[PDB]
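See below for the structure under consideration.
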Amino acid sequence: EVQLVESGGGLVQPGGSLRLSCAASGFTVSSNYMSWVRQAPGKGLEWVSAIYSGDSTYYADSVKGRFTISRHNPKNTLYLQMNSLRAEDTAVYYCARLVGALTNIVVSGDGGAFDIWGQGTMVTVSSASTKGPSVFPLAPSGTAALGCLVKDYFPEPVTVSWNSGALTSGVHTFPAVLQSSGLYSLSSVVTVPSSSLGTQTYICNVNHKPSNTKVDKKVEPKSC
Amino acid sequence: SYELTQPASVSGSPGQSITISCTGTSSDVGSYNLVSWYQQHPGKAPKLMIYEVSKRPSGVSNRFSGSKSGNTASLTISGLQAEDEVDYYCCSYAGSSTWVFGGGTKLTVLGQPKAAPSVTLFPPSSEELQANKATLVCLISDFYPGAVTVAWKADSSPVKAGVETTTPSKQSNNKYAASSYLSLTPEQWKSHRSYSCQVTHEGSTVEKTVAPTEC
Amino acid sequence: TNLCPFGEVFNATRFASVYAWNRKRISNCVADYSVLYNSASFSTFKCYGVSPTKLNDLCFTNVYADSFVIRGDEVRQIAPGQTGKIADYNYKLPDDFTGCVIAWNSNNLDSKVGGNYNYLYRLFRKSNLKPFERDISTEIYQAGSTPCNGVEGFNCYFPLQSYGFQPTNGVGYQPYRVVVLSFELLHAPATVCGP
Ligand SMILES: *[C@@H]1O[C@H](CO[C@@H]2O[C@@H](C)[C@@H](O)[C@@H](O)[C@@H]2O)[C@@H](O[C@@H]2O[C@H](CO)[C@@H](O)[C@H](O)[C@H]2NC(C)=O)[C@H](O)[C@H]1NC(C)=O
């Protein structure tokens, strides 16, 4: 049951600051080498920082002097303090365990690899203001496709559930489009039995935390 | 920033072997036995496949092997499987407690059965039309290979104004998905007879049509 | 006629860390070891090469008292022939040891809420200590094949670690004060005799 869970990601203005956290379970950050690794959307992995014994810290030159890696052992948590943020720092930030010579899954040798990873937390550095989405129903017209459109939001991400999570089969939330306006739009569609149309209630629960937008939208067959 | 150099893309046929290279310099790959390799599915964290040039973590298939020569490390994948069509990254110690990743390689596994795209086209909702906006929504799913072109039509006339189309994205089932939005004024939507979304995949074209409601 | 100053050893107000273990020479005095051996204050009192009951009948050239703090589950390492982090890297008795090992729980003095971190031990070393060798160096320890360049980092460790003595630790992790008495016989008149 080893796990890493990052949090703290969000929208920041250039020059701003943000602190990420990475909560470990099943093992202790105090007894392991740890690192932050980031990934710009659609781009590759970039090593950011590492921490070793004695809280000895090391950084990529791309962030040196602006970022600080640290640990709080009682909370079993790794942090990344990011100052003087730039648009080029926009990325998903992952925390990972860096295997070393003394790691228990090493039999001999030096380790030197990232074997435990979190899910990542998204950091957007932009001067654009956060904008909550407008949610519209995509009505049904035996299988039936219904859905909802999450329009003109910023920044990523948005979470979409159906019937507060009870409905998961046939659900397909599509990757968002980034419009020329700089705003995102996505759609979520579920395939359901046609015979359930008009008797089973279908609600898409849309959440855009950056703007604190939670919207429950009922998708109903079209009635003229 | 400084990175190890990997081919952007490689392709192989099932049952065959494929090698992905990872070129650094004498002060990283060429100095240490600390090369690791990772597999990454879209939207997921990387998975460690190889470390210390050639070692496999417990549970990783022996289809994956690593080696190095001079400043270049290589990952070789044998018995290629549809599951392998993912991104791969190399990483090396870069001296003095630092690490450097390669730019990543997208692996394509050829010879898989072609899968045509399922299309769903929605017209603008009545709420949005009440807000003085119109958006037609064209969803494309379950296609392989992961490449499509999208063209919109208004009564058989070409439409390029208002089209925003995503890149294809790999699904859990090893097929791909994409979407296309057409923004129209309420007036334009209702002035035309119908509207259509045409997705072209491996030569074939699949189209869907909508039109303003009857009442 | 003067009594050996064992009080200065057993009732010292400060005890050394084990890696920097302290030695006191005792000479030209009368040693009543039976009062020590019959004292209820000691969790551990084991002699090697001598009978504890017969020590009051013997005369030695000198006596050495080595003292330090370790954790309880390490007291077993302060004995001839043993291995582990303390015997290997911090304090090593010879196979042919002639002396006594004395220990007692010091949780009431050496633990504190939040942890007492004043006491250290050597966690890493390139080779095992010889008997009665003492290493107080603090070079960075290279646990892998890559260089340390004099600083901590990847597979490169500061060689000392602190015990974290907290009052609620189990006994195996509680602090124990330890006194090792060595009995030395040279080609000289004895100066430390029993009563
Ligand atoms: C180590 O000290 C104990 C305790 O000594 C008393 O308490 C100390 C805190 C300090 O105030 C001393 O000056 C005190 O005398 C010694 O135990 C005493 O031993 C004498 C002689 O055997 C006996 O008369 C007392 O009753 C003992 N006191 C108690 C509380 O039991 C002990 O002997 C000393 N150890 C050595 C090796 O000298």
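The numbers used for chain C are those of Swiss-Prot, and the residues that appear cover 333-527, in sequence.
Cβ from N, Cα, C; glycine included.
Feature annotation from Swiss-Prot assigns domain 'BetaCoV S1-CTD' to C:334-527; the stated evidence is experimental evidence.
In this view, C:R346 (variant position) is surrounded by 8 other Cβ atoms within 10 Å of its Cβ, with every protein chain counted. Under the three-state DSSP scheme, C:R346 (variant position) falls in the coil class. What Swiss-Prot says about the natural variant C:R346 to K is this: In strain: Mu/B.1.621.
Here Swiss-Prot describes C:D405 to N as a natural variant; the accompanying note says: In strain: Omicron/BA.2, Omicron/BA.2.12.1, Omicron/BA.2.75, Omicron/BA.4, Omicron/BA.5, Omicron/BQ.1.1, Omicron/XBB.1.5, Omicron/EG.5.1; complete loss of interaction with host integrins. All chains included, 14 other C-beta atoms sit within 10 angstroms of the C-beta of C:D405 (variant position).
In Swiss-Prot, a natural variant is listed as C:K417 to T, annotated with the note In strain: Gamma/P.1. When secondary structure is read from DSSP and collapsed to three states, C:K417 (variant position) falls in the helix class.
Long-range Cβ contacts of C:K444 (variant position) within its own chain (separation 6+, distance under 8 Å): C:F497, C:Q498, C:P499. The annotation that Swiss-Prot gives for the naturally occurring variant C:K444 to T reads: In strain: Omicron/BQ.1.1.
Here the residue is the original one, but Swiss-Prot notes a natural variant at this spot, C:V445 to P: In strain: Omicron/XBB.1.5, Omicron/EG.5.1. Packing around C:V445 (variant position) is summarised by its Cβ count: 8 other Cβ atoms lie within 10 angstroms of its Cβ, all protein chains included. In three-state terms derived from DSSP, C:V445 (variant position) belongs to neither a helical nor a strand segment and is classed as coil.
A C-beta separation below 8 Å, combined with a sequence spacing of at least six in one chain, links C:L452 (variant position) to C:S349, C:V350, C:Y351, C:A352, C:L492, C:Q493, C:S494, C:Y495. Looking at Swiss-Prot, you'll find the natural variant C:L452 to Q noted as follows: In strain: Omicron/BA.2.12.1.
Secondary structure at C:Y453 (mutagenesis position), as computed by DSSP, is strand. Cβ-based neighbour count (10 Å, all protein chains) for C:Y453 (mutagenesis position) stands at 23. Annotation of the mutagenesis experiment C:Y453 to F in Swiss-Prot: Decreased HLA binding to NF9 epitope. Increased binding affinity to human ACE2.
In Swiss-Prot, the entry for mutagenesis C:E484 to D states: Increased replication in human TMEM106B overexpressing cells. The structure shown retains the original residue. Within the same chain, residues at least six positions away from C:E484 (mutagenesis position) with a Cβ under 8 Å of its Cβ are C:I472, C:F490. DSSP assigns C:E484 (mutagenesis position) to coil, not to a helix or a strand.
For the natural variant C:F486 to P, the note given in Swiss-Prot is In strain: Omicron/XBB.1.5, Omicron/EG.5.1.
Among the natural variants that Swiss-Prot reports, C:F486 to V is described with the note: In strain: Omicron/BA.4, Omicron/BA.5, Omicron/BQ.1.1. Counting every protein chain shown, the number of other Cβ atoms lying within 10 Å of the Cβ of C:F486 (variant position) is 28.
Among the mutagenesis experiments that Swiss-Prot reports, C:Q493 to Y is described with the note: Reduced host ACE2-binding affinity in vitro. DSSP assigns C:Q493 (mutagenesis position) to a strand.
Swiss-Prot lists C:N501 to T among its mutagenesis entries, and the accompanying note reads: Reduced host ACE2-binding affinity in vitro. DSSP assigns C:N501 (mutagenesis position) to coil, not to a helix or a strand.
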Report summary line: Those recorded positions in C:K417, C:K444, C:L452, C:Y453, C:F486, C:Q493 passing the chain A Cβ proximity test, under 8 Å, are C:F486
Query raised in the report: Listed in sequence order, which of the recorded positions C:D405, C:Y453, C:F486 sit with a CB under 8 A of chain B?
Result: C:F486
Query - Neighbouring C-beta atoms (10 Å sphere around the C-beta of C:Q493 (mutagenesis position)) - result: 16
Query raised in the report: What's the CA-CA gap between C:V445 (variant position) and C:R346 (variant position) in angstrom, rounded?
Result: 19
Requested in this report: May I ask which residues of the same chain, at least 6 positions away in sequence, place their Cβ under 8 angstroms from the Cβ of C:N501 (mutagenesis position)?
Outcome: C:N439, C:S443
**Report entry** Rounded distance in angstrom between the Cα atoms of C:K417 (variant position) and C:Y453 (mutagenesis position)
**Finding:** 8
Report task. From the variant positions C:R346, C:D405, C:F486, pick the residue whose C-alpha lies nearest to the C-alpha of C:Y453 (mutagenesis position). Result -> C:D405
